[PDB]
Amino acid sequence: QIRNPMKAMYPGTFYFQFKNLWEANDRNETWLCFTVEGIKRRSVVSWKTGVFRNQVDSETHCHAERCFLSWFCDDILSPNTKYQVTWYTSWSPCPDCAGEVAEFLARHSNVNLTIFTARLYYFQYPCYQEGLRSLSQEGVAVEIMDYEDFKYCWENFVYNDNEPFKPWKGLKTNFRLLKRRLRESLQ
Ligand SMILES: [Zn+2]
């Protein structure tokens, strides 16, 4: 094992990598932002934050989602405590990652997960849709990042230097196109 989570991201990187505008081209990296929240009946700690990143193809299946899964198991896990994991990924989980998550979930009954995504990854091919569809069936929330989501990420995973979040042109219209697409696919 090697991977430990980064604490945050640079404003240059975040604005580049989380662009939901139809630049399906050059973005050849996957970026995962998470929050992990422990609850011992009275909603105590833990609270954890971080950033995982990943090359889309080389390497593969030490994917940003697995990196998180692997790290989360050893370094964070506590018996008999309700967890609330939240992901904000730049690309949609591949079916493999999606399948590996479902397996991780059945093993850890005391953990819940929601995923927010900026773009939908390789979504014309059935395998990738099935993966998310499977997560929908396994009980996982899969959502498209709206305004308040990109802002939340700025307020949590970026070295923002006290600057406020500032949306890109057509962020809102992208969001809806991606919402309908995801809606139709998870019906
Ligand atoms: Zn994957």
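By Swiss-Prot numbering, chain A shows 4-190, in order.
Determined via X-ray crystallography, 3.0 Å.
Yeah, the Cβs are placed from backbone N, Cα and C, and that goes for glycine too.
Quick look at what Swiss-Prot annotates:
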{"type": "ACT_SITE", "residues": "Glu68", "note": "active site, proton donor"}
{"type": "BINDING", "residues": "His66, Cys97, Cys100", "note": "Zn(2+) binding site"}
{"type": "DOMAIN", "residues": "29-138", "note": "domain 'CMP/dCMP-type deaminase'"}
{"type": "MUTAGEN", "residues": "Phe75 to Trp", "note": "Resistant to HIV-1 Vif and reduces Vif binding"}
{"type": "MUTAGEN", "residues": "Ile79 to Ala", "note": "Resistant to HIV-1 Vif and reduces Vif binding"}
{"type": "MUTAGEN", "residues": "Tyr86 to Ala", "note": "Resistant to HIV-1 Vif and abolishes Vif binding"}
{"type": "MUTAGEN", "residues": "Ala109 to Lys", "note": "Resistant to HIV-1 Vif"}
{"type": "MUTAGEN", "residues": "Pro129 to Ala", "note": "No effect on Vif binding"}
{"type": "MUTAGEN", "residues": "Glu141 to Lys", "note": "Remains sensitive to HIV-1 Vif but abolishes Vif binding"}
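Not a single one of the mutagenesis positions among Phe75, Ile79, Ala109 has a C-beta coming within less than 6 Å of an atom of ligand 1. Mapped onto three states, the DSSP output places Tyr86 (mutagenesis position) in strand. The Zn(2+) site is set by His66, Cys97, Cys100; from the centre of their CB atoms, other residues of the chain with a CB within 8 Å are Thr33, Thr63, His64, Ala67, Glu68, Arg69, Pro96, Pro98, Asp99, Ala101, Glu103. Secondary structure at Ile79 (mutagenesis position), as computed by DSSP, is coil.
The two recorded residues, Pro129 (mutagenesis position) and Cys97 (Zn(2+) binding site), show a Cα separation of 11 Å.
For the pair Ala109 (mutagenesis position) and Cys100 (Zn(2+) binding site), the Cα-Cα distance reads 14 Å. Secondary structure at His66 (Zn(2+) binding site), taken from DSSP and collapsed to helix, strand or coil, is coil.
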